[PDB]
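Everything below concerns the one structure shown next.
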2 protein chains.
Amino acid sequence: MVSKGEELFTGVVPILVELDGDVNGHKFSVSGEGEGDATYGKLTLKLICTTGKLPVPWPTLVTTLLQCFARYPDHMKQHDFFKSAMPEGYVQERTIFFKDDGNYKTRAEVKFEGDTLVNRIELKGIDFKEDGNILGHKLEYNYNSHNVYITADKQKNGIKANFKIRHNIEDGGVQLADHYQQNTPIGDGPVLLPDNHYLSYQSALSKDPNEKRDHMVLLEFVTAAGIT
Amino acid sequence: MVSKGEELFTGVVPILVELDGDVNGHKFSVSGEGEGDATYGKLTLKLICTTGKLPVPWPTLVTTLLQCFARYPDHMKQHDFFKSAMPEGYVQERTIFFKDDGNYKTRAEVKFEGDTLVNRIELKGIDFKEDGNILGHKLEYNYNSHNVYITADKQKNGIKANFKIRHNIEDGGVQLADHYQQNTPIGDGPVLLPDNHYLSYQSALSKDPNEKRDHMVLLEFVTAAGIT
């Protein structure tokens, strides 16, 4: 239960991320490593496109490329589904609707493989406008804070989430991305089904000045809230 | 010039921050320490209210509590006024208009005192609504990304900046804060007067789980841009 999940994330945990995607026909792959410290609701990753140049803005992949590292306050630990599902893990599926543009559909499996927390993903994007903010690469290289609204999904012994990302556009404006999320345990064991709450996210995108490959250094701070 | 400023910020630099403020009559003081690495346009600070509980939301003080740590690309280094003014330093004055509420007026001096970069500030806030988002503490504990638009101010041998902060409000909405900035060198030496550009900011607010005092752990990533 609480102690079981808390134990698996007691200190700093190594992370591995793998993604294969296809957006409007452009195939690409991303691989990344890093670590997370749920004690501080912190996570840091260096993600690299191993197929060359990324066909879409890096910011559009931030949400796809580890909610188990969220910092749940003591009074809210009974609501931490993500950690309660470990190490077996859970599948995280999403559909992302980019306002007035295409959409991504993703499926990921996150769980431990030894001492390492792994996130393997498959992404498919369709109907993007060649001249849009996505394929046109018109999004600024940055990120804002958002809240991930969560509710239990007892039918699937998991949870559902919904939130809208605001991607700042170069020279002004915002490109919204509506996220519909579903998380289902991989195992058949018992999990912590939560009462409604949300995860408060804050992220910063950076670059490794010495790296030649197309990449993204991502930093996230996550804290659960919404319950007194 | 460029090399002179680059030299002072070559590695990791210790930082000291001090602030005395008065908002609608509530007097308070903040003291903080940390470090910055302009090579990665990064900065981290732990800021503490030494007078007890902070009378205003911590997020409202983020912009007041080190633009010299910005990461300027090679082709833009001749435009880095902040570093060119060091170690003597510069005065940074601002007027912050919180939409439909009060305003802050600040004056700060930032420069080196030995190997440490210091930021001492005086803040005065007026006409805040007792029931507003500020004195009512209705702002979420987080931060978004913004661009700091800069232009040279040859009359004062310094620069001027303008930007609008978006403070997310608890349960929805945004509380805007219009920033009008002026930076003037403390010394009378020559500085780097820049062509128009902006600093791309990204910030994350956190907490030291072991600290008893009212405080804020602030992280900022800053990179200059707007010039080809």
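Here, residue 1 is simply the first one shown, and the rest follow in order.
Cβ atoms are placed via backbone N, Cα and C, with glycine included.
Contacts of B:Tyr143 (mutagenesis position) defined by a Cβ separation under 8 A and a same-chain sequence distance of 6+ are given as B:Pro59, B:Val62, B:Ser203, B:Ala204, B:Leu205, in order along the sequence. In three-state terms derived from DSSP, B:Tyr143 (mutagenesis position) belongs to neither a helical nor a strand segment and is classed as coil. Mutagenesis annotation in Swiss-Prot: B:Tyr143 to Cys (Swiss-Prot position 145), described as In mut1.9; shifts fluorescence lifetime from 3.03 to 2.74 ns; the structure shown retains the original residue.
Here Swiss-Prot describes B:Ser145 to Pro (Swiss-Prot position 147) as a published mutagenesis experiment; the accompanying note says: Increases fluorescence at warmer temperatures such as 37 degrees Celsius. Using a 10 Å Cβ-Cβ cutoff, B:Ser145 (mutagenesis position) registers 21 neighbours.
Experimental mutagenesis at this site is recorded by Swiss-Prot as B:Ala204 to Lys (Swiss-Prot position 206), annotated: Abolishes the tendency to dimerize and leads to monomeric fluorescent proteins. In the three-state DSSP reading, B:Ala204 (mutagenesis position) counts as strand. When other Cβ atoms within 10 Å of the Cβ of B:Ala204 (mutagenesis position) are tallied across all protein chains shown, the result is 22.
Here the residue is the original one, but Swiss-Prot notes a mutagenesis experiment at this spot, B:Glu220 to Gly (Swiss-Prot position 222): Suppresses the 399 nm excitation peak, leaving only the longer wavelength peak at 475 nm. If you draw a 10 Å sphere around the CB of B:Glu220 (mutagenesis position), it holds 21 other CB atoms from the protein chains shown.
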Quiz prompt | Integer Å distance between the CA atoms belonging to B:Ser145 (mutagenesis position) and B:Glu220 (mutagenesis position) | solution = 10
